[PDB]
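> Below: one structure in structure tokens.
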Amino acid sequence: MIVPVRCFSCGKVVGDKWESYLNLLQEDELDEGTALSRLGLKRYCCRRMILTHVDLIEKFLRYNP
Amino acid sequence: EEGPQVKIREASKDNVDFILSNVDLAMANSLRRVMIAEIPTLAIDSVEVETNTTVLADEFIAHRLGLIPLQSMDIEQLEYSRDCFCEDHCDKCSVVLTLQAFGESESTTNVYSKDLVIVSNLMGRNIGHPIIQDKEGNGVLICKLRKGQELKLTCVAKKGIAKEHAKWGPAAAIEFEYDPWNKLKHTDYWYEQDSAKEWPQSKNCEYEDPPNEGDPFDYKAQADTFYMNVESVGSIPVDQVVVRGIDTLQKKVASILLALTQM
Amino acid sequence: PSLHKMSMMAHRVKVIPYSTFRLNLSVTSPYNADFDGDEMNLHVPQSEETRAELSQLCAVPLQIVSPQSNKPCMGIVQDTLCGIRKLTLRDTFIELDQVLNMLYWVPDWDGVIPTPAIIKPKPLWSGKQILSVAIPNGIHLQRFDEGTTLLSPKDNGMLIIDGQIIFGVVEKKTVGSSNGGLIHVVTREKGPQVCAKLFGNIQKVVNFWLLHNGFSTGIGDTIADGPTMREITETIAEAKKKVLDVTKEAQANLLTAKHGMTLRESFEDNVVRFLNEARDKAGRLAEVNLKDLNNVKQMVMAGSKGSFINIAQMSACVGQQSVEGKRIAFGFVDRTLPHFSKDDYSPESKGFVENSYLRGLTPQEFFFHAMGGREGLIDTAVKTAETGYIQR
Amino acid sequence: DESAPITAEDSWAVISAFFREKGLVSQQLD
Amino acid sequence: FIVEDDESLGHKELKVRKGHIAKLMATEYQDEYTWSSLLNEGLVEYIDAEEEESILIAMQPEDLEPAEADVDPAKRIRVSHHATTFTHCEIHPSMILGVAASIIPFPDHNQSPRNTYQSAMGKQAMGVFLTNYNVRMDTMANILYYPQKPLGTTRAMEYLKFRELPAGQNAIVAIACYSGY
Amino acid sequence: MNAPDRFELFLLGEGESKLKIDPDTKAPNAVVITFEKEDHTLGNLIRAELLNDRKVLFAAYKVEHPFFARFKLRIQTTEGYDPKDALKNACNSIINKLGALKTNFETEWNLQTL
Amino acid sequence: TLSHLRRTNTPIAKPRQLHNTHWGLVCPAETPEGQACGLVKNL
Amino acid sequence: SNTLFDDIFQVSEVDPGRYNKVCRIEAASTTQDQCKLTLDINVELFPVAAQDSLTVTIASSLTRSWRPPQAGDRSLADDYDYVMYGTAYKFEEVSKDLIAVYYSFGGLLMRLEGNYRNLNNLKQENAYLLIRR
Amino acid sequence: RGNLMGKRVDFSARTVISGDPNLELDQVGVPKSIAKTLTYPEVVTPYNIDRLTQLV
Amino acid sequence: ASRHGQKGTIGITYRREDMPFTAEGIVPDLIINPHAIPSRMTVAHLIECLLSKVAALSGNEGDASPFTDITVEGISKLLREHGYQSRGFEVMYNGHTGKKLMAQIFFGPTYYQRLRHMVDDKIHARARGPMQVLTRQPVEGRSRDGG
RNA sequence: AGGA
Ligand SMILES: Nc1ncnc2c1ncn2[C@@H]1O[C@H](COP(=O)(O)CP(=O)(O)OP(=O)(O)O)[C@@H](O)[C@H]1O
Ligand SMILES: [Mg+2]
Ligand SMILES: [Zn+2]
Ligand SMILES: [Zn+2]
């Protein structure tokens, strides 16, 4: 539910890296393991942040008030 | 040239690989700790909410705002509010940021680290600017709005350290390694058939000589030579996470001397 | 519950931050407490008279040796037990830097740095040597384990002369809540206050040493040799034949029923017995192939957690499943599941789990294990009530 | 090969169709 | 699944063929060949408890259909397709499990009660229970700030919406004796 | 809720002193220094440098409970040498070594082009 | 919520035990502990 | 205040039964036939192979705390390449003039058996063990 | 059995337990909040007069 | 709790500097005890971790389905391809000293659930307070401030 | 209806 700023484990800023990760997947037709790596996410702690995120905000946005 | 030596392997905007030689482990580690824990930064520490029509909670957003990295280049010429003589805060001890966003568009309206505006006086000092390392120049994505979804906040960023809260963390992970060939026997490898086969070789093996089997155990051998990598978040540049770490640790020691003097 | 004299003990207040009651780890056994979310009750006496009753009768140190079984009801447990073995091996030597911290940590240390067991090349102290700083001067303890020579070649048994370890590895037999135990002797010889202080000391040193040594456990510890796996696989195969042999024999009317048994009762006893013989044989193959570096073996060795049976089921083979002693019955007409032909008496049909947990279970194996497991959860639920009222 | 035998992996496509049609609370509703 | 002796080409073979499978997946990609379609073409059937007594089931299809005319040591030891009388086949043997057990990674590698346990704990967990949580006024409600889908999943979770609505976070974990805390 | 204030890790309390120096009774020419609002960062550092001083007979440190940011440091020196002096020196040695470290790093950092 | 809508209660000779007939109809592991164990079954 | 035993031995066997840094040595005296020796050794610090000449000495001296440096500054009572410190734990009477003494060096055990060193080897916690070559 | 053999009582507290290697065998970690609730009735005596006057 | 009947409470939280670390600069979020495994035979917990460790590096969803052809030896192969030691062990360094741990730690990501049992919602103390009417004894319940 |  909305991308976390900073990796829990190490603290690397991850808040910016979401919109791009989604583009590298759709626009660039890439696989997750590459997309993540192109965005610099090398340590598995950083990788799980972006990889295992579930952007629930998008559903909540679908309700009128 | 002097006492402990340094040899930078690779430098960048946000990562420094170097080899620390002629030191005690206890000192490389004390430096390791300081870089994580005790270098001061600037971070949002008070969020006053005027409007929120968002799907996110006032405090959920508040939490996020703290984690947004801010310019802490001139952090040394700012006071801790604790030390400052005002009722609450001021320009001597804080940076005041503002955030106003509304969904004018039919499409989802985004809220970014860039959307923050300094309303306080910066006394002509490099501080408070949200760190934008982003390709499209947006920084951290704080929120998302639909239509009449509004957001109104006033933020007071203050000087602080990681020991108080990790939002004042100037550095991300710090790589640290010594003795890639286990010549000191500071470890005992778990194996199935062969420890040498089953355990990967370090990249730092190249910067040290292999043990050579036909040699007795060097018990006299002490640990010096530390393969390290300091990674910055943005608040302070890589070199300064190293330098300010060294200075912070130095002051920390000097305080003990001064404490003994007053005694 | 509170089924014990020791399920209610008097303690010294220690006002601390955070919202939980904190208790010493050795006190965990008499209460039957663990920290998976257990809660406890505190009672404050309001009199000078009641306070005395508590300090003078129900104090934790007084409770150390228990009349229930005339032996200590508190001992060294978990981390401290696991690390006390590791610290005390012949192999284990400590350098000055750490030796000095290991010392300062004992709150009663005489301020006397003992002479190292090795004075050049390099001064080295042994685990034994520095653990002995916790053991008070006057404690004498002798123990002989399986084939302990007065030269203790295997580092077996225990020899403690005047609060100093001469030989033997310290573990569950010495430091645990055992009859001849270092603890039983410390209370009996020095006092309940001196013994209770010893708990703290052994744990402050051992814990510190282990903090810096480390200890872990992973899947690697369940993996057994390829040849040991071949050996186990063929061990089950021969047992399955031995079973089929008695199966063809009993179907050909050749079987001779045991006196006071059905012809069938006789056969099933034999089948069940070959399958169990095997589960142990194969299991015994694993515990031998595991090196002294096997973290599981290391916990089984100290006695901190685990036993042979766990190694057996995890690494080698789970075994025969039982519901009411009798192997999986025919719930369906003449078969255990619809994926079996009728009148099938084979180990696989009656619920023998040939596979190890490391290898994984088949759907039949899974469901049979499930039937068996559920039987336990029922008998705990049933008995837990019967047993409580017996006590009443 | 429109009538070639099914693979073990294929079973998921069958299961998939069962849920698409029935759902997880099928029995309550029916 | 229905298995028929009926086959011009060799043995007793499973009615559902590679063609039906892609024909279904055509309807999967659209978001005409439904579940009822299999049911009325008589490729699949509903077997109650009473009828189960009079049938013979295969666990795997391919793995338990064409007979023998090297072997991996790593895999668990499986039986055989000695039977020629097979009336039906098991769609998937993981479908023996209910909702709770279905979220357990590798349950066939755990001691049975440890699964009976976890099947009761996920009901005390926390996460997103419904997306309309902001519009509903329930007495007591717990929502996880940053839910994450598991790195280790079950093929059943697809149908359970677990990846869409999680209950946990992927913690970086060390199994270690550290401070003794 | 039973949670101490985060600043209680580094900010000295009401009438609390950084150092509390007491003489060890168990051994001659021995001292016990208590460091308030201090962790392992500075603990193990001082301890180790004291070990380098030839005239320092014993040096060890301990954090008695992790809830509290303080530590005890015990120093024992050769007769005639004061343990307070032992600490003064080991501290200066540390600063002077960090001095070289900063200098050498900056020197090296400058040489890079990135 | 899902597991609650797929729940079964057995009111009141050995019902608690996991029976062979339960294969594929009811979960082998989803049962509570205690007074309920084996009488509260899940589909 | 003096030395207690001195002789040269020859290694029969060296044994690391499960141990990685330690071995139990087996040696007989080159001089007296009646004399044999069993001893645990830190092979990492001082390795030993079979058929080695070793001068095994005991000595009471050269009892308060232990001082680390100033060893060059003081008299290094070692002309030996491996020194241990331990306790005497048993005095086994193995018939006639024959006696066996057991020494524990922090868990590293030793059994020396001879006959003549009667008026020397004392039941003392204080006994050093020196080895050269 | 409900009100005479057993009773609900005052001067009683209950919370989650956790282990501590830094506590002595005979002590118990009492959360501050709990200590600030549970009270002991001390008598004003010359030995304590000053101490008690301060806690008040 | 984990998804394997592995319940537990926090016993202490440590800051990043005090935590043990991989040379890569990685630090655990959680530290579970080696004793929680032998008696329990929760092998799947260990496999989950190893599988999820690969899944986080590869960026491909890790199938941990019940009846499948996935082997511990298979997953191990993949992890070694990623540069880590096959059985998920990693060398660690003590946070307080910086010194290498003599042991190698089974380090890797595992899914953990947050449970409804929180201390501050359970903690209770009473020392005189409401009494029932009939029995004139203390009332019942944390809510009602009972004894 | 849940907790050890
Ligand atoms: N219904 C009940 N009545 C009284 N006491 C109970 C109880 N249920 C559980 N307990 C207590 O809680 C303790 C722990 O039981 P569980 O929570 O199931 C873990 P365990 O069965 O001890 O195995 P483990 O230590 O290997 O994990 C028991 O030993 C018992 O004292
Ligand atoms: Mg419990
Ligand atoms: Zn990270
Ligand atoms: Zn101000």
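By the numbers in Swiss-Prot, the shown part of chain B spans 3-265.
Per deposition record, X-ray crystallography, 3.4 Å.
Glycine too: its Cβ is placed from the backbone N, Cα and C atoms.
What Swiss-Prot records for this protein is below:
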| type | residues | note |
| --- | --- | --- |
| BINDING | B:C86, B:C88, B:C92, B:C95 | Zn(2+) binding site |
| MUTAGEN | B:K9 to E | Transcript termination readthrough |
| VARIANT | B:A30 to D | In mutant RPB3-1 |
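Help me picture where these features are in the structure shown.
Its Cβ taken as reference, B:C88 (Zn(2+) binding site) is surrounded by 12 other Cβ atoms within 10 Å in the chains shown. According to DSSP, B:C88 (Zn(2+) binding site) sits in a coil region rather than a helix or strand.
Within 10 Å of the C-beta of B:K9 (mutagenesis position) there are 14 other C-beta atoms, taking all protein chains into account. Taken residue by residue with DSSP, B:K9 (mutagenesis position) is part of a strand.
Sequence-distant contacts of B:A30 (variant position), defined by Cβ-Cβ distance under 8 angstroms and a gap of at least six in the same chain, are B:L22, B:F178, B:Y180, B:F228, B:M230. Taken residue by residue with DSSP, B:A30 (variant position) is part of a helix.
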> Kindly point out which of the recorded positions B:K9, B:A30, B:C86, B:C95 have a C-beta less than 6 Å from some atom of ligand 4.
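The ones that qualify, in sequence order, are B:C86, B:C95.
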> Once B:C86, B:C88, B:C92, B:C95 are set aside, which residues in the chain still have Cβ within 8 Å of the Cβ centroid of the Zn(2+) site?
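Sorted by sequence, the hits are B:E81, B:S83, B:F87, B:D90, B:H91, B:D93, B:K94, B:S96.
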> Same-chain residues six or more away whose CB lies under 8 A from the CB of B:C95 (Zn(2+) binding site)?
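Looking at Cβ-Cβ distances below 8 Å from B:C95 (Zn(2+) binding site), excluding near sequence neighbours, one finds B:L80, B:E81, B:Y82, B:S83, B:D85, B:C86, B:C88, B:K160, B:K161.
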> Near chain J: which of the recorded positions B:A30, B:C88, B:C92, B:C95 have their Cβ closer than 8 Å to one of its Cβ atoms?
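Near chain J, the qualifying recorded positions are B:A30.
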> I want to check the contact list for B:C92 (Zn(2+) binding site): same chain, sequence separation of six or more, C-beta distance under 8 angstroms. What comes out?
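Same-chain residues close to B:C92 (Zn(2+) binding site) (Cβ under 8 Å, separated by 6 or more) are B:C86.
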